[PDB]
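Asker: I have a structure I would like to understand better, so I am pasting it below and will then ask my questions one at a time.
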Amino acid sequence: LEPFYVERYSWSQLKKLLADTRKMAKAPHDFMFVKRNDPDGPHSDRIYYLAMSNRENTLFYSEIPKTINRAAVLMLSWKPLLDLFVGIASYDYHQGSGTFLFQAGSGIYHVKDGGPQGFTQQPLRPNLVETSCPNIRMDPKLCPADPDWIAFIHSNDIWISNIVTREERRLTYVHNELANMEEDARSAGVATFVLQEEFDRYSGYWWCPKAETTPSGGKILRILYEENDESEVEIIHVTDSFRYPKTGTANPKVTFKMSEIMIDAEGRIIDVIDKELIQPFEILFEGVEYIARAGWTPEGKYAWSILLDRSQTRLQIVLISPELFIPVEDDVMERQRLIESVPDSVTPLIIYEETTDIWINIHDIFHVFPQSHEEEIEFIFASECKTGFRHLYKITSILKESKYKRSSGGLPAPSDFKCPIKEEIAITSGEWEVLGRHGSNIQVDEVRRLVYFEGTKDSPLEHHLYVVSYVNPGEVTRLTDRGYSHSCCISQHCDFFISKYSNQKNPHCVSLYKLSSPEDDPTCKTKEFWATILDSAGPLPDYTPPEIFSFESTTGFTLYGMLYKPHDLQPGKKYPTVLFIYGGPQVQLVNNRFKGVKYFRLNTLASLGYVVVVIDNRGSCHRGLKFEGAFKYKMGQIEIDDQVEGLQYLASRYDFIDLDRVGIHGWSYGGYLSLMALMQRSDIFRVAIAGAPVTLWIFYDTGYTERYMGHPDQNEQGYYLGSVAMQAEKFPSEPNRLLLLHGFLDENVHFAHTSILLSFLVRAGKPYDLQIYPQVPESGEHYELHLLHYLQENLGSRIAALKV
Amino acid sequence: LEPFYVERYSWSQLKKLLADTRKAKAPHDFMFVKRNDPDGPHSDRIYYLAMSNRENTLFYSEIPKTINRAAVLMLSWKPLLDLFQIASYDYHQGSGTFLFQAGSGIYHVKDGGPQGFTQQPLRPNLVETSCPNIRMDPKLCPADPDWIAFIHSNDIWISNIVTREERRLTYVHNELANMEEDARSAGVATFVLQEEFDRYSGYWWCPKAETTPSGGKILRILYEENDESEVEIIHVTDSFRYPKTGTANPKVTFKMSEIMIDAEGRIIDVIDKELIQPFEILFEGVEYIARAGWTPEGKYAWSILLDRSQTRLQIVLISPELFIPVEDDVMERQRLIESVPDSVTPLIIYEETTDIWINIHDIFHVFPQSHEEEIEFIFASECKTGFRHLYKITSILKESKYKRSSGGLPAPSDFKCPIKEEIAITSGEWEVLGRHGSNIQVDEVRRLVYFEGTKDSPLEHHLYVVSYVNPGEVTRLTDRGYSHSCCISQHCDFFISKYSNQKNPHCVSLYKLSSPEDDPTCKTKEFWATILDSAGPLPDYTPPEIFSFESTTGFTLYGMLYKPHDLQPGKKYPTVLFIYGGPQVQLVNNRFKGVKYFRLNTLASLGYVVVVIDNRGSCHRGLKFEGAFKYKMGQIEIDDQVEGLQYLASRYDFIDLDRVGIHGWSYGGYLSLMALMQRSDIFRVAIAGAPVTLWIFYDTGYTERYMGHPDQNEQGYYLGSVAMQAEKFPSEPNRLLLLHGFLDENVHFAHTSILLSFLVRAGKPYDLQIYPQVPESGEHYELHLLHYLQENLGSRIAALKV
Ligand SMILES: *C(=O)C1(C(=O)Nc2cccc(CN3CCN(Cc4ccc(Br)cc4)CC3)c2)CCOCC1
Ligand SMILES: *C(=O)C1(C(=O)Nc2cccc(CN3CCN(Cc4ccc(Br)cc4)CC3)c2)CCOCC1
């Protein structure tokens, strides 16, 4: 078997090759369906959505016709909703009023469409909400109970503002803008760094969906909101500064407040009353580090929250009555009578609790039914805690008065607020997961008593949409077609769904499907294609898709991989191999989706003469908790076995794979594994290129690290064995084998990781290559040029093998 | 001619080679104290600082009245201090008090005063404090050695070492405050003055106490007070005030603490005094306080003041009568301003200009005042002939035409003093040295001045003496064949020389000075004793050859040549040019290069020709030679380097002109980048360590001296800033390697960072090594550099690789 040698391009030639082959718009999303209710007209529904038509991500609408010509294919045209001469990330809407609300740059704007006002046939001028606030307003939201009222965040404080009356009032005085960050670490209504980065919770305030009428003929509006104290939280610097909770250090001090807003009959503010918890957060919610999720019951009787312990191994869904909140009062005497005024019946309610020896994966599935009985609550939730696969469970929990009495002056026991479980029915089950993250949610038809959900049942390589009864769960009907991964949205009216779908051969597509029922059984569901929203571009002419492969592993699981065969393959000749790797939690690289946009350059590599290989090792997602839990406390210790195992699977089954000439490359967790690879399996991997790698888990945040690696105090040996900075001595003593790439201003994986590795590589007298991108298209081009040139001169080419 | 290829070693082999080949401060800050004991054997005790891996500390040696002139006396080092349960020191002849900082503490001891001479180590006595933070820059009051001053959290404090009384004199800085919020300091020299003018202290004791009626006294401290509020701020892995070229330097003034002491040495009172008119009014156009002190009797403070362009120097006398108590009360203040007579004016005793630049030095000697309207002093200047010579000046202290009471502002020449006389003491195509320890010692009895100079050669420093009265015969006291660094005893009967040459490691020796009985002004020297024996020629080290070549520019240029060891006939070798090439430095001279530049030898042992050349701009060749790159930094240095390379090559067939690398640090890293950028044909690889890449990112004091304000020099700043010219770099990799420390506070990493941005944006390849924070860093550097040169310049694979 002869070794193949890649063309040795000059730097100038490689640059040109890359510029020619290079020669990604946000596909429509945030769909909403509004009925036309016009019997004489041709359209059942208008859909609104966000999309890029190098453009503003903006609002569009399309017309859903009552009938189609089933001989032809209908392509909906995109009608601009706004009169435009930055972007719109998200929008808010109120059905009764037809009020849209959204941020675009510095301005909060609003418009009406689809309400009592009727339906525009032309773009609307966005109406700016006037403000006196110096700085940018963030995270605006319509009050669902009065669309004249919005809320927003200015300088880490909650404000409300009336789009009719022009009235603007600050609700919280927790922070002053002209201040030092060491001086002021307090914020209200804003989710802190760890909750954004590690739990994907972006908002920290929640309009109560219902009014309460005042006897005068006015009303009370309400805002549940998280208030955070970051005083005790590590501060770090980047070429400004922010509060980063390093693993094993302090997370922010947290609590629930409730802003109660009295409005008169003319819609002017009478008074604002900031309320606090009757007993400090730490008493009422023992053991709870993070507020993962919060909102309200549909009628606003209770607020709810999903609460986690620091070790993220215990989850509690808790009901919080507005009555548990008493005004913020200076005088002890006056304050003392308020606490007596609160009855002992008004206690917190833990409607659900679960635990695992692995970890809770937080998700966006939680549906509450209307309350049929004061003493009960009925809800759908998803959990891996029963079977080790995320499944939907319909639960009834009893709102028993607690044993604990505040009047007595004692402290509450652990299980004092636990609620009995009347009913806990599994709606789904199997060796596959319900998806509850990154847009994946459920839709509940309360009339037909059905629930639409996305899942891995047909294959862990493809997402499909499914329906099932939550009343007598059995048959799970798949609604999307096989041979594609789907990302779906269901109309609130549950008579339509939209799928964004693709596969390795074909670019993403967006289609609309009409849902029907046979007249004899409403619970049974069929789908018919209705219209295209976004036509697939079509197979890329210059792009050759990889083949998906699998192999039963010695670890007892199937492992899936992608193999990019060298273009123009020669017989008898063995080729140099590049392993591209992520291999960390919460991510799957290997699935039936178009990889031609993001991983187009794995194709470019194949074109130069490299075998390219990707493998989802254990710890990767869409394979259930047991498969994910394999590296718990042992990050870095197993992933490279699985990668090597798969590489030897392929090498015995194909002989164009030259095992003497394997390179590995990855960003973030991949950068980490690329370093671990050269360190542990020096005999397999000739070169390792580490992009922005984790090199020292003690330099990484609480929410992520402690979930997978525990508190460092109780896992020094795992933290040590998983930290490449601490094991510098194990790298090769010959150069041209280790390449480090890092953004200087990285705020997720600090440059700190790369510098601390560099000081330890120097102490250990080890060689290294480094590249830095100090601030942007120009950086990307330099990366790809440097990567291809490094692989050529140090792996692929003639001169590379001479160099040893 | 068949090309030599260096043995291709592995990383682990090279690391081992460096480690095998790898297998302490010389006596300094000397002082001579007379024994004054007729029956005893010794004339003098000498105190000095030295290490014998060890703490730098105080030692003394015994100078014998006589020696056996057949033998060689090695002085033995007696430790003066007892180990505690030192970088500098102060001394007070009359009392024999030593004062010095050792770690966090200020200690003191007595030797050689009335209390006599110890025969054993003394126990350092701690100066007790209530101050939370570390005390800096302790100094004895020359008027009363019970009192010291020191700096604490950027304010001046005093402390009596007998009474233990402690008092803060200035209230300018709040320690517990944001560094951006509080930017005032007192008695402390700011970044640019330490870093670009080597002034380290910001306050000066008046050397005399004025007696009061009560039997008490008044002690005086002149101090600088700085406001750094408008100065740019930069942050490193805290933050500090860095004046970027063309931006604001600190706001500066003179202040004076009057300290009333009673007859038992208790502080009665402390009065803070400010200039009667602001600094900007009294000293028009002055930006920098370069130097300051007192006249020997304490009648005047003195100062050497520079303009922003560093082309005007003034020496100014400042009477204490010029300061008034700080009074926020308008009525009181006006009354105080009226009470100070118009006859009391700053006296500019000297003023000079140049179209090149002023070079600040440490030479300034004031003679005892013999008349009230005359001051007699010795200064040094390049401004008359373009070489630094000593001038004896007498200036007339007339009453000024400006009268404060007329409510006007003074005109630019109102404070200028007539020059009664200006006499050259030295002259010639050579310079008096006045920096890095070089100064004069004036003998006021025999009317002679000892000084250091390049008179005999630009490659050797020598000690010289000459009369300052009928200047003529300059006598060389040090011996030819060595570069010397010297200190003269205050009694002027001895001198010490730390000397070396290319072949021999540094040595320190004591010489006795004598006069023939018939002429005290004639001076001879006799060897007396060795203070530190030379290690002897290094066994493993092979000294380079000093060469020179007559440049087309019309100057002799000097270089050093390391011939490749075990030289083969008919074979040509790869050449490493090592470079600094910048102002204020000379790499090529007759000194031992076996410590600092030992690795240039290692290179030659591996089969590399090594070249070093002092291009124009380098020092010790006078102001005209230095002035070559005025406004044009980066545009001429590499021509000289290449001229000397081409010269060596057309004389030696063993230089492979097709395989030249260049390497340096700082200015040398700059020129290494400039080299590959302008002379791509000559240089295969540039290794740039801590390069300046953007002249607007460097400081005021240095950059504006050599390049002026950026507005006056758009083209020089552009052409001299390599980061502005990233597109002129090679498109082929393994030619450019950058080395930087992330924490550099002189050449910020920012220079490397901005360069990388433009290299990326221009699609250019580069290599990078970083030292994040320590002897392990140096070893890795040496290891990466030798291996890099092997792989990419001098080995067989290197030739193949192209
Ligand atoms: C890690 O999580 C994180 C990071 O991912 N950083 C990062 C930096 C730079 C680029 C990317 C995107 N990535 C997309 C896939 N490409 C594959 C590839 C391209 C080109 C070639 Br020639 C081969 C393979 C690589 C680049 C991601 C993000 C969070 O913060 C820390 C850094
Ligand atoms: C520039 O002025 C400055 C600087 O000099 N930095 C610096 C950093 C690290 C080391 C040195 C010491 N330098 C001594 C001379 N060596 C000669 C040599 C050694 C080894 C080999 Br293999 C060849 C030649 C080189 C290193 C100096 C200091 C001021 O601030 C900016 C950085």
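Residues displayed in chain B correspond, in order, to Swiss-Prot positions 48-70, 77-105, 108-140, 166-317, 327-862, 869-897.
Looks like X-ray crystallography, 2.7 Å, at least that's what the header says.
Just so it is clear, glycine is given a Cβ too, placed from its N, Cα and C backbone atoms.
What Swiss-Prot records for B:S755, B:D833 is active site, charge relay system. For the mutagenesis result B:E275 to K, the note given in Swiss-Prot is 13-fold reduction in affinity for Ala-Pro-AFC; no effect on subcellular location. B:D451 to F appears in Swiss-Prot as a mutagenesis experiment; the accompanying note says: Reduced dimerization and reduced enzyme activity. The mutagenesis experiment B:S755 to A is recorded by Swiss-Prot, whose note states: Abolishes activity; no effect on subcellular location. Per Swiss-Prot, mutagenesis B:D788 to A, S or V is noted as: Strongly reduced enzyme activity. What Swiss-Prot notes for the published mutagenesis of B:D788 to E is this: Loss of enzyme activity. Loss of dimerization. According to Swiss-Prot, the experimentally introduced change B:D833 to A is described as follows: Abolishes activity; no effect on subcellular location.
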Asker: Using a 10 Å cut-off on Cβ-Cβ distances across all protein chains shown, tell me which of the mutagenesis positions (B:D451, B:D788, B:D833) has the largest neighbour count.
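Answerer: Result for the most crowded candidate: B:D788.
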Asker: Nearest to B:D788 (mutagenesis position) by Cα distance: which of the mutagenesis positions B:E275, B:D451, B:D833 is it?
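Answerer: Spatially nearest to B:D788 (mutagenesis position) by Cα position is B:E275.
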Asker: Does anything in the same chain, at least 6 positions from B:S755 (mutagenesis position), have a Cβ under 8 Å from its Cβ, and if so what?
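Answerer: The answer is B:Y669, B:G671, B:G778, B:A779, B:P780, B:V781, B:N835, B:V836.
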Asker: Please give me the CB contact count at 10 A for B:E275 (mutagenesis position), counting all chains in the structure.
Answerer: 16
Asker: Would you mind sorting out which mutagenesis positions among B:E275, B:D451, B:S755, B:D788 put a C-beta under 6 angstroms from ligand 2?
Answerer: B:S755
Asker: Helix, strand or coil for B:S755 (mutagenesis position)? Use DSSP.
Answerer: coil
Asker: In angstrom units, rounded to an integer, how far apart are the Cα atoms of B:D833 (mutagenesis position) and B:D451 (mutagenesis position)?
Answerer: 27
Asker: Quick one: pull the CA-CA distance for B:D451 (mutagenesis position) versus B:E275 (mutagenesis position), whole Å only.
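Answerer: Taking the Cα atoms only, B:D451 (mutagenesis position) lies 15 Å from B:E275 (mutagenesis position).
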Asker: Cα-Cα distance in Å from B:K70 to B:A77, with 6 residues unmodelled between them?
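Answerer: Distance between the Cα of B:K70 and the Cα of B:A77: 15 Å.
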Asker: For B:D788 (mutagenesis position), name the DSSP secondary structure in the helix/strand/coil scheme.
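Answerer: In three-state terms, B:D788 (mutagenesis position) counts as strand.
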Asker: Which state, by DSSP, holds B:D833 (mutagenesis position): helix, strand or coil?
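Answerer: The residue in question, B:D833 (mutagenesis position), is coil (DSSP, three-state).
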